[PDB]
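Chemist: Structure provided below as structure tokens; questions to follow.
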Amino acid sequence: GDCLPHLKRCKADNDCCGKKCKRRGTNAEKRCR
């Protein structure tokens, strides 16, 4: 169990520590933003 930072690549929407991972469309897995 560990969320990603608010600026590192994320493999899932709920993978960052902000629960807001950016992507190329509507939530997917680009980078924590």
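The deposited model was determined using solution NMR.
Just so it is clear, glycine is given a Cβ too, placed from its N, Cα and C backbone atoms.
According to Swiss-Prot, the protein has these features:
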type: MUTAGEN; residues: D2 to A; note: 2.33-fold increase of stimulation of [3H]ryanodine binding to RYR1
type: MUTAGEN; residues: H6 to A; note: 20.72-fold decrease of stimulation of [3H]ryanodine binding to RYR1
type: MUTAGEN; residues: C10 to A; note: Linear IpCa; Loss of stimulation of [3H]ryanodine binding to RYR1
type: MUTAGEN; residues: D13 to A; note: 3.08-fold increase of stimulation of [3H]ryanodine binding to RYR1
type: MUTAGEN; residues: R23 to A; note: 418.48-fold decrease of stimulation of [3H]ryanodine binding to RYR1
type: MUTAGEN; residues: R24 to A; note: Loss of stimulation of [3H]ryanodine binding to RYR1
type: MUTAGEN; residues: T26 to A; note: 11.52-fold decrease of stimulation of [3H]ryanodine binding to RYR1
type: MUTAGEN; residues: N27 to A; note: 20.09-fold decrease of stimulation of [3H]ryanodine binding to RYR1
type: MUTAGEN; residues: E29 to A; note: 2.35-fold increase of stimulation of [3H]ryanodine binding to RYR1
type: MUTAGEN; residues: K30 to A; note: 21.69-fold decrease of stimulation of [3H]ryanodine binding to RYR1
type: MUTAGEN; residues: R31 to A; note: Loss of stimulation of [3H]ryanodine binding to RYR1
type: MUTAGEN; residues: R33 to A; note: Loss of stimulation of [3H]ryanodine binding to RYR1
Chemist: So, three-state DSSP: helix, strand or coil for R33 (mutagenesis position)?
Modeler: coil
Chemist: Tell me the Cβ contacts of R31 (mutagenesis position) under 8 Å, same chain only and six or more apart in sequence, or just say none.
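Modeler: The answer is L7, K8, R9, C10, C21, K22.
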Chemist: Quick check for you: of the mutagenesis positions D2, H6, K30, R33, which have their Cα within 10 Å of the Cα of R24 (mutagenesis position)?
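Modeler: Near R24 (mutagenesis position), where near means Cα within 10 Å, the mutagenesis positions are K30.
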Chemist: Within 10 Å of the Cβ of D13 (mutagenesis position), how many other Cβ atoms are there?
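Modeler: Result for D13 (mutagenesis position): 15 other Cβ atoms within 10 Å.
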Chemist: Mutagenesis positions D2, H6, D13: which have a Cα within 10 Å of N27 (mutagenesis position)?
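Modeler: Of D2, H6, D13, within range: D13.
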